Structures are given as C-alpha cells and as structure tokens.
Amino acid sequence: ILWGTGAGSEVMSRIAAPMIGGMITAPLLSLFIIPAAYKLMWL
Amino acid sequence: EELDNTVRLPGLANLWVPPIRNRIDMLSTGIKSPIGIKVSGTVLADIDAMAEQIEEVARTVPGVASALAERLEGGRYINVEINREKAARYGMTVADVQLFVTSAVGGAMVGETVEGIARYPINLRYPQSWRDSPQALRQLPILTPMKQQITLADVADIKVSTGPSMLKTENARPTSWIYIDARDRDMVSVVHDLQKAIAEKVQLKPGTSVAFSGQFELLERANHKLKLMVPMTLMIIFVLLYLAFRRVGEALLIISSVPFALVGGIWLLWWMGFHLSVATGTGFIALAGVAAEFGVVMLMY
Amino acid sequence: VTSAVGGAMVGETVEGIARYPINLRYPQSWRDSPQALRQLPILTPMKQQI
Amino acid sequence: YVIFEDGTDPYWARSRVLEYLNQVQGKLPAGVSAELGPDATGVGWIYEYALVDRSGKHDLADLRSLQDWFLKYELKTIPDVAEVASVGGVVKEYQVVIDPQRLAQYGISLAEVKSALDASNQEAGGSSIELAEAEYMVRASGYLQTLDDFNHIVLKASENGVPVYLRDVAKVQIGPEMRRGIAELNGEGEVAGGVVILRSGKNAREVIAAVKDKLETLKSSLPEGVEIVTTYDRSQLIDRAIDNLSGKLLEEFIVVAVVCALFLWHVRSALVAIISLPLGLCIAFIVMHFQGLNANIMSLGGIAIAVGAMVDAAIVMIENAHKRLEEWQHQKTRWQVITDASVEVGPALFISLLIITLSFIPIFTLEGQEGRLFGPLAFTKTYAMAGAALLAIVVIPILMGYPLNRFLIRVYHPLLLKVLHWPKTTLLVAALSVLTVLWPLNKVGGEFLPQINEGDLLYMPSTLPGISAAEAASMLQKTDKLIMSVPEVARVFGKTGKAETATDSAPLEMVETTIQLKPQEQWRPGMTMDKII
Amino acid sequence: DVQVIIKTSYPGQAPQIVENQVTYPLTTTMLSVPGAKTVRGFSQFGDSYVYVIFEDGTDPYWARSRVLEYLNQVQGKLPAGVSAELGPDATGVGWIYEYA
C-alpha cells in the first residue's frame, strides 16, 4: 500500500509511510536499548 | 499544468479541482478554492476596498498562482426615479406608469397553458426597438389614462448608476470572498506567508475583519485534536503495560521506545516527499501501538 | 363601520428592514360617542348623502 | 392551547400540531395568520431590560423602533435563546384622517381611496435590457417615504379635467398605534424594554452571560443618552443557591474532620472520608448525565443530606480499623491487619448501603407533576448511595494509605445492665412511644411544596375588565411610585398588558410589577421578608 | 454535512430589496433553529437562497422537520406574493449521473 499507484492510494500511502518509517528505527534501536536499560535496572 | 497553459483566454482566472472534493468544499465552507479569505463587516464600501487591497497584495507571494476578489458593487443599474408630481399632473398612479417598464420593457409572465401533462408559459412585451439605449427609453410612447400621447421623460428621470450585483451574507452579515490559487508551493507555507503579508503591508479598518477559511480551518481543528489526543494514547498504553508486567519500571522502559518510532517516521516522511496532514497523524497514532507491542515482546522474552 | 370608525390597516411603508402600518379613519369629532355614531355621514354608491 | 398527555416529546407534539396548522391558514381572514408559540415553558423568561432615555431627545416611538429593529435581531442570534420579545413603547404609524365633507364634495368613496393607496407603494421589475455587451438591469422607484409622497396621490383622474389629489380630501400625519401593552420603570416615567426567553431545558447561566456580553459590546453603537437598565435575571438566584450549598458542604466536611480529630486523638483518618464522600457524589452526577435529568435546586439541596447519610460507613470502617490496629499493638508489609479487619465489617456495610439505596423506589413510583418535581432528588440520592456503597467496598487502599470515651462507656454500661434485666419492660416502653407518636401526625397538615422565596417579588392586582389606555398608564405610574417608596425596594418594572409574545396573554387591565429588593446586608435592623411584604 | 436549502422567488426586485425583505428575516430566523451551525445566504435580482448547515450527529430529517416550523413562523412576515419553498432531499455532492 506504500508503493501502490491506483485509485485512492494517496491516503493509504500517507497513512502507511510513518509506520514503515518507524518500524525500521524503533526496533533497531530497541534491540540495544532494552537490554542495556534492563541490565542497568537489575543492579 | 498543460490545461492551465493551453486555455489562458485572457478574462478568466483558471481553477482546476476534482469534482467530489470541490463540491464537498463548497458544501462545508462555500469557497470553491482550497485557500480563501473572507472579509466581513457591515459597510459595503469598506469591505470592497479591503478585499481589493488584500487581493492586490496576495498575488505578490512567490507561491501564489492567482488571486481574485469578489466585487460587491459590480452591478450596473438604470434607475428610473418616477416623479410623483408630474405623474399626477397627467392623472396616473405610480403603478400605471411603471407598468410601462414591468411589462413592455420587461416581459413578465401572465399565465400558463396546459397540454396533456405539460405546461408552457405566456409572455407579453413591446418590440425590441424600444429597449436599445436609455435615450430610447426616454422616448417610450406613453398612453395616459387621458388617452394622451407623451414620453417617459416627462414623468420620470432615468439615469445610469452602479450598485450591488448580489449580496452574500454569512451569519446575517455581509462578506466578501477572495479566491486564491497556488499549485506549486505548500499549503500551510503559503497560508503563513499570506498571513504575514496582509498583517504587515495592509492596515485594518474599524468594523471589518479578515478570516482565513477553506482547508485551513479544518486543518487547524484536526491539528488541535491530534495534539490533545496523544496523552490518552500514552495513558492507555501505560495502563495496559502495567496490567501485563505489574511493574512501573518495565512499563516506562518499553514506553520510552515510541520516540525512536516518531523520529524514523518523520525521517521517512521527509525522504518520500510527503507532507504533514491528518493521514500522517493517524499513521503516528497507529505506529505508537506497534512500537509498544514490539517492546513488549522483546522485554517479555 | 370598520374603516371610517375602526381605522383598520390598509398597507405598510417599507423603510429598509422595518415596516410601519398605514391607517384610514375619520376625525375624532365624528366617532366620539354613540350620539356621534348616530350622525356618522355616509356616501351611498349613488353619491347620496345620508 | 393544545395540551398533550404526559410523557410526550415536545418536538413530536409541535410537529403534530403544525401538521394541521396549514389546513386552517387558508380559511382564516385575509390579513390575519396564526403563529406557533415559542419553544419555551413558563420558566422561559430569564432576562428583562428597559431602554431608558436620560434626556428629552428620543421619544417612546424611537426607543420602540430601536428595540424592534436593532436589539431584537441582535439578541436572537444567541444559540440557546428562544426569542426576545419587545414590551412597552409606541409603534409609529402613518394616519390618513379623511374628511367626510370633502368626500361628499368631490364624490369619492373609501374603496377608491384604499385602492389608490394600495397602487402607489411598490417597485416594478427591471428585467435586464439587451444593451451593449455590458448588461444593465432596470429599477423603478415608487415606495412611500415622506408625507409629501402621500399628499401627491391621484384619487380620481378625469379626461380634460383636473385630477383630485389625496391632500384635497384628507390629512396625513404620523402618530401612535393602538397600544395593547405598556411598560414603565420607576415612577419617573414610561419606557420600552425586552424579555429574553430560554429554550426548553437549556443552561440559563451561559445564555445570560452571553446576552450580557452582547449588550456590553453593543452599548457603543446606541444613540446618545440611551441606556439599557436590567430588571431581572435568574443568574443571581442560581449563584446564591450554589454558594449556599457549597458553604454547607464545606462546613459539613470541616465538622467531620473536627469529630475525627476529637474522638480519635488527632489522627488524619478524616482524610479517608474527605476523599470518599466527594467521589461518591461524582458517580451520581455521571449517571445523571446519561439520562438528562437537569439539576434543579432540590437535587442540589439533597446532597447535603446524602453526604450525611453516606459518612456513616466511612466512620464505621475507620473506627474498626483503628480498634484492630490498636489491639495488634499489644502483641509496612505487615498491614494485613488493616485489610482483614476491614473485610470483617465490609459486607454488612455493603448490604446496609444497598438497602438504603433501594428504599427510594417509592419516590420513582409516583409520576405526574409530583414525579416531575421530586424525581431528580430521589434519583441523585439513590445514585449517590450506590456510589457510596461501591467506594466503601473499595475504600480500603485509602484507609491503609493514611480520654473522653471512657466516660461514655462508664455511663453506658450500668444503663445497659439495668436494661437487660427488664427486657419486656423496655419493649413495652418502646411500643408505648410508637403509639404516642400518633398525636402529632393527625395535628400536622400535608403540603405539596414548601414556599421557596426568590430575591425578587411580583405584584399582581385583581382588577375589573373595563379600562382605557390612559387610565391604565396612570394607575401603573401611581402603583410604581407607591411601591418605590419602601426603603428596601431597589427597582420596580411595571407592565400592564402583553409583551408581544404568545406566552403573554394579559388584558389591558392586568398589571404585573417586578420588584427588586436591596441586598440583605442593607435592608434594615430586622425586617424579614414577611415584614417587607 | 446536514444542509437544508431554502429558495424564495421575488419576481423583479433589485438585490437590496430582496435582501432586506426576504433574505434577512430568513437568515436571522434560521439562526435560532436547534442545532444550526451556520446560515449562509445570498439574494440575486429575482431569487434568494439560504443554506442552513447543522451541527454534527444530527438527523437529516429532524433538521428539515425543525426548519419547517420556523418557515411557517416567518411566512407571516414575507411580502404579498412571496412564498419560501423547501429544497430537495439532496445536496450539491449528490450529482451522481449526467447525460446529454
């Protein structure tokens, strides 16, 4: 629905772009921020 | 762009819009164009002058393609002041002397004939040679009740003047609309540029106001709603997170992961060439939950 | 009875958005008391004075 | 007046009535037309003012025109305003006094005069002419705007003769209409004013504030020497009631705190109640919002007793927790004492709250005007008690987060020992008292409402039908000047007749005078309301 | 949105006359209808249109039923031959199919 080019695809692409953009930055960082902060918290 | 460049036709301010969106705009606001400025007040001359000034200042913004203000006093009238003294000297009431212009120079209907189910109206008027010019009206033959022959200049003074062509009123107050057309630059950018310009190089007049309408009002409403909508989402997420981990520490730990999601989303938005709208707001409100879900999975494992 | 003595509305003058009524009545001297009504002048359709 | 049954939607009734209105509009006389009343009830009249002139420049006709054509259209645009109806003043009219002598002289009947008047007060159509590219639309005059226009009206035109103008037969002047209602301020003199009506079941304070702000911003465009003097408003009474209720509730909470500090030797367990009593009320109001049920003065007066009935469970819980946590001290994780000790009294309090909540259904039972007036009170009481039950069941965390008694027990114990030795005698005396209670019941009458007073008064005299229009004004001025002489009245606004609204149907002999009284801090030493009246 | 159209015909009357005698008493009267968000209105050389747009979540038929009452209430003040007629049950966005 992001690469879609049809009828009514504008709104769906606009709604999908933020989610695809965030699901590349939030998980990649979480993978390192969750264990770090959790180890800090356990001590 | 090709359509706009091919049909210039001096004498028209071109405007191209989809049908459904254009009609929804005209229904919700009344302004056909995406951007519009309403000049309100009580005096027609002040409103017209202010609209002219604003229209003349708006077409200097680099992003604007055209700007046109609706004129209130753009109507030509032929005033026939019927002198009552003269009209009485010949023994004829006002109605008897204005019937010579409501039916002869006019042609108002008199009835309708039926044919099965259909119905068609009837007309009555003088020939065309008696409505050529005001000088042809001043020579209109008048058959007085005294069975006399006189002209229309002996009982009335006819002149040409200007006045309102149509009176648009919103909430029982006269208003003048200004249609702006800008297709190359952003919407909020040109709106802010016009606000600054008409607040800098144009002075207001007591009794008249200026209000931006069209898509901007709905944009501002949705923006305020989305701005006040984030706390509810964050609170629901935190509550449902404490419901699962039974600790505030882990809840805050994994709820502090949505900022990275927002950063990534705005970066991708900038990279793809999209603009910030209500669709992107909904996208962010939805992405918050997915980020929280991923954090929950990671921390649970 | 209704016009000369009553003074009923017979039209309205327009002064912008306003509207003010019009009257039609005899003088006060001819409609003061019943003895004045018994002497109210009347003009018959044939222009007779009674 | 078309009166429907009880329990019908007012809009449904209005639509049904209008459905049959159009069939009659064609049968009435030519000039008259029936109009539907406003969307308001007898509680509609909320605001009233008067257009006073502190000079001799503007007559009553000018003030009446100002109210009719300027203020009426400026005060109707308020969202929740049903209508603003004018009262008092004079309606200007153009009087054409005919002369019978001239009618007989020139031989002209009244029908032709009327026809000539009707055919000289309009404008003609100006359908655009086929001029050059620039299109022109015609316009013809003909409206009547001056007396000189009236004078130049052709009544009879004769060929090769002399026409007869209206001036040769009649005399045109400007005068007053036949007044159906006259208002007046203090004995000073007559005035013209307006009355604001509220739509059925809306907020009065908001619309009153809106109309006051509108009048404030509009006062600039008024003529020189014209003022708007208010004469009535509900906002004052409503604010007084709200302030009284708030003060009583605050005093009740302070008393609860003082008692908790006195009987428990300075412990802040009082907070456990100060936070549990308000919360309950909240729930009630929430429920009220889901079934309309606007809050009147009675539903507001009932919560003062609702909280007094609710405080018992909180006090019992606090007292039992204190007793148990003091007993433990003989022998913060180890505060299962506060929760076990709580549950050993919880269920009894819960069921007691439930029975006191359900014992109010006989007040929902009665319907009609009694149900309409007393309903909200019982509803708010029931919902408050239900919320109190819930909280008391969940008032434990607030309980864990936060002398004179020996005299009481020493006075109680011997009396108990003496009573237990004579149980049948005690039951006999109890029955004897329950029987003796039958004396005042039959000596006390039953009354539907109490008389609730308002800060204002309304004077209305019973009169006779026969009355003229000048004698009415004289009587009104006399009564106003007599009322204004009392040292406690602050402003009197009299009105004889109707106020140009379908809700007012008073004849020209019925006089209604609104009297505003000075604040109680200024009346006199003593001089209660009864003495004032 | 929920829109109600009131179209009134005043044969051959300058815009100002039709705005003073027809459009003004209608635009000022329709602003008191329960739930009226805004009331636009404009008059031309022979006609007068008034668009009443209501608040959100309003029944499309309750609005018409409530506008009819105020139409009846204001009909007594209009000029002799003028009569305000209610609009159709559609709006501008309802133009579905067009042929030639």
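Chain D is numbered as in Swiss-Prot; shown residues: 94-424, 433-503, 516-646, in order.
Structure determined by electron microscopy, 2.8 Å.
Cβ atoms are placed via backbone N, Cα and C, with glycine included.
Features reported for this protein in Swiss-Prot:
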- D:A399 to D: Strong decrease in copper resistance (MUTAGEN)
- D:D405 to N: Loss of copper resistance (MUTAGEN)
- D:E412 to D: Slight decrease in copper resistance (MUTAGEN)
- D:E412 to Q: Loss of copper resistance (MUTAGEN)
- D:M573 to I: Loss of copper resistance (MUTAGEN)
- D:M640 to I: No change in copper resistance (MUTAGEN)
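Cα of D:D405 (mutagenesis position) to Cα of D:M640 (mutagenesis position): a distance of 40 Å.
Rounded to the nearest whole angstrom, the C-alpha distance between D:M640 (mutagenesis position) and D:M573 (mutagenesis position) is 22.
For D:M573 (mutagenesis position), the Cβ neighbour count at a 10 Å cut-off comes to 10, with all displayed protein chains included. Cα of D:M573 (mutagenesis position) to Cα of D:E412 (mutagenesis position): a distance of 58 Å. In sequence order, D:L357 constitute the residues six or more apart from D:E412 (mutagenesis position) in its chain with CB-CB distances below 8 Å.
Fewest Cβ neighbours within 10 Å among the mutagenesis positions D:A399, D:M640: that distinction goes to D:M640. When Cβ atoms from all protein chains are considered, those within 10 Å of D:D405 (mutagenesis position) total 15, not counting its own. According to DSSP, D:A399 (mutagenesis position) sits within a helical segment.
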